[PDB]
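> Handing you this structure, nothing more for now.
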There are 4 protein chains.
Amino acid sequence: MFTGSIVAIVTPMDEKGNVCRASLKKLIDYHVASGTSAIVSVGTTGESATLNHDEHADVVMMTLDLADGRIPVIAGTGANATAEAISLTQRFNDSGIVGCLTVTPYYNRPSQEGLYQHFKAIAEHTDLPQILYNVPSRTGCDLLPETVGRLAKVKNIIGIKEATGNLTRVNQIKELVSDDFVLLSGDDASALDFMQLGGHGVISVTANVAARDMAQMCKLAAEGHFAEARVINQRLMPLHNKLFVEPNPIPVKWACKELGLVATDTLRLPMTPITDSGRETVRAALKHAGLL
Amino acid sequence: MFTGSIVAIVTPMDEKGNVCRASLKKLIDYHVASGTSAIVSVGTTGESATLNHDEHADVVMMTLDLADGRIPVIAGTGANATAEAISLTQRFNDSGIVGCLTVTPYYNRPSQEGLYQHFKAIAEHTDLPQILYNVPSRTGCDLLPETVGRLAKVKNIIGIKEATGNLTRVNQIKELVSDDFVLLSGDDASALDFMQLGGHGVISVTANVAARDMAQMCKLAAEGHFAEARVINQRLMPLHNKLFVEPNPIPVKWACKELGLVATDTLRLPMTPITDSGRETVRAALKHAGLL
Amino acid sequence: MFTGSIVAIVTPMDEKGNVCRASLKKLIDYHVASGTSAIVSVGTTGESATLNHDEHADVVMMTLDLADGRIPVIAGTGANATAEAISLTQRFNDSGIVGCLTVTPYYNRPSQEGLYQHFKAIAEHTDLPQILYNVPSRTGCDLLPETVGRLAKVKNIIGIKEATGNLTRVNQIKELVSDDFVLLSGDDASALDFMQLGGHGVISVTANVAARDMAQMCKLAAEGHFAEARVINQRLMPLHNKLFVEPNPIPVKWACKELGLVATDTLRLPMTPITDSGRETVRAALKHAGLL
Amino acid sequence: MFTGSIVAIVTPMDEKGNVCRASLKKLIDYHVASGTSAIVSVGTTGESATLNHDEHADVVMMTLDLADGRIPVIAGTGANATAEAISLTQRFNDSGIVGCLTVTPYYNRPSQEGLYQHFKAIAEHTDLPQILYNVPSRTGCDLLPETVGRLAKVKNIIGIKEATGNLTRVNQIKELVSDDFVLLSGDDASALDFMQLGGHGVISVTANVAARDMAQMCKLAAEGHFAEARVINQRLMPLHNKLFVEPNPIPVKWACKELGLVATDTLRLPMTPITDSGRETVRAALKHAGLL
Ligand SMILES: N[C@@H](CCCC[NH3+])C(=O)O
Ligand SMILES: N[C@@H](CCCC[NH3+])C(=O)O
Ligand SMILES: N[C@@H](CCCC[NH3+])C(=O)O
Ligand SMILES: N[C@@H](CCCC[NH3+])C(=O)O
Ligand SMILES: N[C@@H](CCCC[NH3+])C(=O)O
Ligand SMILES: N[C@@H](CCCC[NH3+])C(=O)O
Ligand SMILES: [Cl-]
Ligand SMILES: [Cl-]
Ligand SMILES: [Cl-]
Ligand SMILES: [Cl-]
Ligand SMILES: [K+]
Ligand SMILES: [K+]
Ligand SMILES: [K+]
Ligand SMILES: [K+]
């Protein structure tokens, strides 16, 4: 499933930075019960950078196992080296995942032609649906609509997580692609506007802690009931912003701990513990959302 | 040492994308002959992103072997996961490399506290000198002077490659650190300016193909002969700019090939071959520098 | 009238840079016939900067006279000095204009409090409806939604021309103001997206030469027929962009001359004649729109 | 002359917002006493925007009178309409002012060709020396080095106030113009750096309240005593920054008042009185500089 509220799920960790199966199970049961459309496993919010390839694969396989067919799972498979991306994708072929979320290469700043060749190569060697992922603030490069248009002609490149927050991209891309290409926001604070302009859903950080409201908001949006969706959005907006008061996923992991959804808010370096000022800001945003 | 013209050396590859020893040997001999002060092995220009950890170490060890004590070798050791950075650093402990060049984590956007803890942890697991590396356009993260000041208090954190091209950083950092902390430009087009403001050298892409000019320019700068150095800078300025006409190291590898310095200009995806327009642009810049 | 397609009308000039009454009449008759909602007289596209206060007032009074009650006229009354703005407004009190369009002070970069006091003062000394105008790329300052919210409580501050192209501003402002506050795009290329998000119209440069299509597009948008409006938008999009290939109003004046709507494309310094390359680009955009 | 510490002088006003001669006289005497090299009258810090043309000329003539040949006076003559700039310039022809400071047109965003024609036209209507002024953050327009080079070929275009804070401009412009073209900083925080790179002085806001320190710092810089000059710069750096804590000249006028240099800190709308938090911030900065 590639519409509605899709959770960019945290990788819950114990005090030693190892994946906490009990906490992960609780999260997955929570999303099943709360109407989340799908789970993105080991994406940006899942600390993809600080898990090695084996750990990365373990978390995805564990998420699939715990999901037990009750909610679709999309694997984070992005890499800044084309060989690494292909290799990661091969690990998940025939795993039970429904799709892959694959970010533009970061740090090395490839050309648009390089992005084309990167994603074409990755798509060539799997039958899995591929969701492209653009987030220039993180990567140093910007996958432009023209190139998204080219890539969409590849059979199994079926959508994009557009995280710029630049809302003009919705219809610039939509115009260049077929009607079944999925446009998904990757920016919680502008996600409702993104849907109102033609987007089909959101891959959301806020959904980790406001799953039901996010699910309802996205359904109302899909139905054209924007004023109704916007009331929900207004109560989530502090959360949409303040979950980034310190680097994601620091705030959202702390929020999950505070709600009792995970056992510890531990991360891996270079992420560090939430500051006291950060706790207060996030707590206030949670209360505004009606969650505490 | 950590002064003068330091080359950000390409990793020359054969048509299959593997390191070409003959070409690497030719490059290192050229830098020895040219007066290059040191070599950064498997930095950004050396395609650190698309070499796996073992391949990366092999290239560094090969470069060190081929240098044969004639020219100091600095290993690229940056990673966006602290555990990976430590592991990479540990490979070169007691190896013969004189220091490490280590980039702020990319993609995951750590806070300034995260940068502090990341670089501190790394420095603690080695006796090797550490040169911090800031390049926000690639990483999505900006290591600020205040934090550089904090880190410079760690015994073996001894310098910074400052690639912002924001020249106010030179004196902002200099006032926060001791006189023996090295300030190196990571931006060829502004490097002479950077030196004129008190910088000690440059980790250069241009030096790959104009090693003798670059070495001489940095010498003049160190001696305070800025007008003289500027004449060289002006001859080199088209290269400083046009070596980024397409994503580095696509242009510089082609230039190396054109100059007969390497056998092939092959790269690894997502870097792709230089365009015809790029070739013509880079060739004109080489002609302007009097290298062709 | 403060909804639909509102034309940011050119001030047509003879070869000596003086207002050309015959050309102005032709433009005004064209907008009456073509379904334009209203005319903004001596706004940005009308060369407000290079008309002295007397010339400025003359053009507005002439536009009113030629309009002869067939189409509403809004006066550009913006100034970067509060006294100048008030004084300009007093000239038009009881003139027959329906409203004023008043830009944030430019060059002097006032605070949000200064913007508040500026616009409050101006509104205090007229009964005329006031439309605020935000265009940071021109002015060096940015009227934020919070301050728009404050100002909207002033009886006769009734809307905003939001020209950032930042589409998040639509609902950030809408949430803070009453349901009858008018939100108008000041960015042709993003104007349809702006309306789709809740905006009520556009103060348009493109409307100078594609009046009928703009009128229909905005009506379809107001009716919720976005896919239909978007077909029209796609054929105007080259024009939306290329009317800014050289500084506005250089391209649009040339376009009006080429269509026979005005006698000469003359401007005042510091605007200068369109380049040959500019003519070709604009001509191609006109043909794409079906206008030549 | 057009060298050293040049004050961007405030236009001190009485409570009614009109120029206060006694305060202006006190300021000019202070600059004479302090070693300030020249005064810019009714530049940006002098509230050029909110003085009408006659009021502006009166302030310039008053300043010139009060200077009484003891200190050179440069008139602010910029305008965004070329005809206005010429007219303002013509007021000071054969007056005793030694030159004009003329800003790129603001708001209307002319092309580089428009800048060329605007400044050329102005220079042609005067014998007075012309200092170009680039400050894109206020104007929406950026006068590039190439165009500065073009204009420097005009006999009486003799310098630039470069307020971008982008230090690469110093040597980019210097290589395009003759050795007697003056390079002046318009950015206090980076001005010493600007001078260290080859700039000849600064048109300073800080100099309003720290005239003696600024003059001495620029003298040391001109003599190549940069380390010595930096000690002064560091004492002044909080002022360099915090005089922009609220929009200039709100902070500097309050500082003048606090120091007893002017009778009131009154400004004209849209500038508004300093906030209490602003006062405390500016006072700490003055204390740091040892002026309080
Ligand atoms: N830290 C590296 C390797 C990731 C390993 C798989 N999750 C990166 O962010 O690309
Ligand atoms: N970058 C490699 C990818 C091969 C796939 C290996 N897992 C190439 O050029 O073919
Ligand atoms: N592609 C990964 C791993 C690099 C491995 C060592 N060169 C990264 O850029 O972080
Ligand atoms: N050129 C000045 C005066 C405008 C006179 C009235 N249109 C400005 O742009 O503010
Ligand atoms: N800026 C003036 C405006 C007065 C209106 C004169 N036309 C003030 O503070 O009152
Ligand atoms: N406020 C107008 C006119 C200034 C008149 C002379 N000081 C402007 O800033 O252009
Ligand atoms: Cl994700
Ligand atoms: Cl490097
Ligand atoms: Cl307008
Ligand atoms: Cl000034
Ligand atoms: K497809
Ligand atoms: K140290
Ligand atoms: K109102
Ligand atoms: K000259």
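Method of determination (from the header): X-ray crystallography, 2.0 Å.
Every residue gets a Cβ built from N, Cα and C, even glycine.
So Swiss-Prot lists these for the protein:
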ACT_SITE  A:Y133  active site, proton donor/acceptor
ACT_SITE  A:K161  active site, schiff-base intermediate with substrate
BINDING   A:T45, A:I203  pyruvate binding site
MUTAGEN   A:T44 to S  8% of wild-type activity. 4-fold decrease in affinity for pyruvate, but nearly no change in that for (S)-ASA
MUTAGEN   A:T44 to V  Reduced kcat by 99.9%
MUTAGEN   A:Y107 to F  Reduced kcat by 90%
MUTAGEN   A:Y133 to F  Reduced kcat by 99.7%. Reduced affinity for both substrates
MUTAGEN   A:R138 to A or H  Strongly increased KM for L-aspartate 4-semialdehyde. No effect on KM for pyruvate. Reduced activity by 99.7%
MUTAGEN   A:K161 to R  0.35% of wild-type activity. 3-fold decrease in affinity for pyruvate, but nearly no change in that for (S)-ASA
MUTAGEN   A:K161 to A  0.1% of wild-type activity. 3-fold decrease in affinity for pyruvate, and 2-fold decrease in that for (S)-ASA
MUTAGEN   A:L197 to Y or D  1.4 to 2.5% of wild-type activity. Decrease in affinity for pyruvate, but nearly no change in that for (S)-ASA. Exists as a dimer in solution
> Cα within 10 Å of A:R138 (mutagenesis position) is the criterion; apply it to the recorded positions A:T45, A:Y107, A:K161, A:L197, A:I203 and give the hits in sequence order.
A:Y107
> With DSSP assignments reduced to helix, strand and coil, which class does A:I203 (pyruvate binding site) get?
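Its secondary structure by DSSP: strand.
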> Per residue, counting other C-beta atoms within 10 angstroms of the C-beta, which of the mutagenesis positions A:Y107, A:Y133 reaches the highest number?
A:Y133
> Output, ordered by sequence, the same-chain residues six or more apart from A:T45 (pyruvate binding site) with a CB under 8 Å from its CB, or 'none'.
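The list for A:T45 (pyruvate binding site) reads A:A8, A:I9, A:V10, A:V205, A:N208, A:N248, A:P249, A:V252, given in order along the sequence.
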> Under 8 Å Cβ to Cβ from A:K161 (mutagenesis position), same chain, six or more residues apart: give me those in sequence order, or none if nothing qualifies.
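Those within reach of A:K161 (mutagenesis position), by Cβ under 8 Å and sequence separation of 6 or more, are A:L101, A:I131, A:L132, A:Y133, A:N134, A:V135, A:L184, A:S185, A:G186, A:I203.
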> Check the DSSP secondary structure of A:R138 (mutagenesis position), expressed as helix, strand or coil.
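Going by the DSSP assignment, A:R138 (mutagenesis position) falls within a helical segment, counted as helix.
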> Which of the three DSSP-derived classes (helix, strand, coil) applies to A:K161 (mutagenesis position)?
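The three-state answer is strand.
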> Could you tell me which of the recorded positions A:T45, A:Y107, A:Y133, A:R138, A:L197, A:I203 sit with their CB under 8 A from some CB of chain B, listed in sequence order (or 'none')?
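From A:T45, A:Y107, A:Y133, A:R138, A:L197, A:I203, the ones near chain B are A:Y107, A:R138.
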> Would you kindly determine which recorded positions in the set A:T45, A:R138, A:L197 have their Cβ under 8 angstroms from any Cβ of chain C, listing them in sequence order or replying 'none'?
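Correct list, in sequence order: A:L197.
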> Under DSSP, is A:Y133 (mutagenesis position) helix, strand or coil?
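Its secondary structure by DSSP: strand.
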> Per residue, counting other C-beta atoms within 10 angstroms of the C-beta, which of the recorded positions A:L197, A:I203 reaches the highest number?
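Top count of Cβ atoms within 10 Å goes to A:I203.
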> For each of the mutagenesis positions (A:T44, A:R138), count the other CB atoms lying within 10 A of its CB, then report the residue with the highest count.
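Sorting the candidates by Cβ neighbours within 10 Å, the top entry is A:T44.
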> How many Å separate the Cα atoms of A:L197 (mutagenesis position) and A:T44 (mutagenesis position)?
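Computed Cα spacing between A:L197 (mutagenesis position) and A:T44 (mutagenesis position) is 25 Å.
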> Among A:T44, A:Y107, A:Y133, A:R138, A:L197, which mutagenesis positions lie by ligand 7, judged by Cβ under 6 Å to any atom?
A:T44
